[PDB]
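As structure tokens, the structure follows; a few thoughts come after it.
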Amino acid sequence: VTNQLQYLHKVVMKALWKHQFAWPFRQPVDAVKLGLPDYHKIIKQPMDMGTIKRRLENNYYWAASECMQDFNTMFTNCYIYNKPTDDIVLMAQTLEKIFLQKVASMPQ
Amino acid sequence: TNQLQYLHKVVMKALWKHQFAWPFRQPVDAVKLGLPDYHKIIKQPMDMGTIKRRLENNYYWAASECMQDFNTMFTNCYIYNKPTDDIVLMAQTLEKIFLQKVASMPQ
Ligand SMILES: O=c1nc(Nc2cccc(Cl)c2)oc2cc(Cl)oc(=O)c12
């Protein structure tokens, strides 16, 4: 495992997975349970922290930028699909600032 | 610093000359663009021109500050615009370059 994927796993994933705002992102958006039959029509590449966490556990990624895109897609889906005033956008914004903070200090 | 210098000369240069960068090079003009509700939804406007000026006048203290500004620019676009607007796609494309370039920032 590269230095960077190790960093994304041990520093970034560790910080975001246990955050108090993380629960809505720990598993794929359930459009039935959440009652949103337009979600999969708007968001065509769903993404979530469980998938990224699993992929980091199973050495699915070949480069750090690959794991970094997944994080970006997860956040960007939220800002694209949700109303500007939904609390989830603000939770997503808080997590993403931590993501960016951490990645500013990723090795190499 | 070395991280701020990299964001200026590697990251910002690549993003600035891109064929999709032109809507992001200067602040959104809600008058000239007919968007009288832009500033009611978007309370912190941001744009590459601002970020570049700040890089040049030593406004930033740490790299993460400047990257935070990049993100706000992209997020404002996703939040304000309809999912189907071409500008969302131009944002995502530029944002992938940003993330790629940021992954190779010297620590
Ligand atoms: O991305 C999203 N993920 C979730 N997850 C979620 C929400 C409540 C419980 C559980 Cl266990 C998971 O909630 C959302 C709600 C809405 Cl309206 O839009 C969204 O885009 C998202």
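Here chain B follows Swiss-Prot for its numbers: 76-182, in order, are the residues you see.
Every residue, even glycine, has its Cβ placed from backbone N, Cα and C.
The annotation that Swiss-Prot gives for the mutagenesis experiment B:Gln78 to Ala reads: Loss of homodimerization. Secondary structure at B:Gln78 (mutagenesis position), taken from DSSP and collapsed to helix, strand or coil, is helix. In sequence order, B:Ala137, B:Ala138, B:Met180, B:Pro181, B:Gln182 are the residues of the chain that are 6 or more apart from B:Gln78 (mutagenesis position) and have a CB within less than 8 Å of its CB.
All chains included, 21 other C-beta atoms sit within 10 angstroms of the C-beta of B:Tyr155 (protein binding site). Taken from Swiss-Prot, the feature protein binding site applies to B:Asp112, B:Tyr155, B:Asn156, B:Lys157, B:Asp160, B:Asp161, supported by experimental evidence.
Under the DSSP three-state reduction, B:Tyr113 (mutagenesis position) is assigned to helix. Listed in sequence order, B:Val103, B:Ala105, B:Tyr155 are the same-chain residues at least 6 apart in sequence whose CB falls under 8 Å from the CB of B:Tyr113 (mutagenesis position). The annotation that Swiss-Prot gives for the mutagenesis experiment B:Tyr113 to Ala reads: Abolished binding to histone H4 acetylated at 'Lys-12' (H4K12ac).
Among the mutagenesis results in Swiss-Prot, B:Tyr153 to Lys has the note: Loss of homodimerization. The residue drawn here is the original one. The Cβ of B:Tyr153 (mutagenesis position) lies under 8 Å from the Cβ of B:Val163, B:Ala166, each on the same chain and at least six residues away in sequence.
Sequence-distant neighbours of B:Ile154 (mutagenesis position) (same chain, six or more apart, CB under 8 Å from its CB) are B:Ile116, B:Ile117, listed in sequence order. For B:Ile154 to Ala, Swiss-Prot lists a mutagenesis experiment annotated as follows: Partial loss of homodimerization; when associated with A-182. Abolished binding to histone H4 acetylated at 'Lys-12' (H4K12ac).
Long-range C-beta contacts of B:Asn156 (mutagenesis position), restricted to its own chain and to partners at least six residues apart, with a cutoff below 8 Å, comprise B:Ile162, B:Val163. Among the mutagenesis experiments that Swiss-Prot reports, B:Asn156 to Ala is described with the note: Abolished binding to histone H4 acetylated at 'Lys-12' (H4K12ac). Abolished binding to histone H4 acetyl-methylated.
A mutagenesis experiment is reported in Swiss-Prot for this position, B:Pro158 to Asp, and the note states: Abolished binding to histone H4 acetylated at 'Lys-12' (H4K12ac). In the three-state DSSP scheme, B:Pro158 (mutagenesis position) is classed as coil.
Residue environment of B:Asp160 (mutagenesis position) contains 13 other Cβ atoms, counted within 10 Å of its Cβ in all protein chains. In Swiss-Prot, the entry for mutagenesis B:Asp160 to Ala states: Abolished binding to histone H4 acetylated at 'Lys-12' (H4K12ac). The structure shown retains the original residue.
Looking at Swiss-Prot, you'll find the mutagenesis B:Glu170 to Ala noted as follows: Loss of homodimerization. Long-range Cβ contacts of B:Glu170 (mutagenesis position) within its own chain (separation 6+, distance under 8 Å): B:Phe149. Mapped onto three states, the DSSP output places B:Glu170 (mutagenesis position) in helix.
Recorded in Swiss-Prot as a mutagenesis result, B:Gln182 to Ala carries the remark: Partial loss of homodimerization; when associated with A-154. Of all the Cβ atoms in the protein chains shown, 12 others lie within 10 Å of the Cβ of B:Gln182 (mutagenesis position).
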Could you measure between B:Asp160 (mutagenesis position) and B:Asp112 (protein binding site) for me? Cα positions, answer in whole angstrom. 17
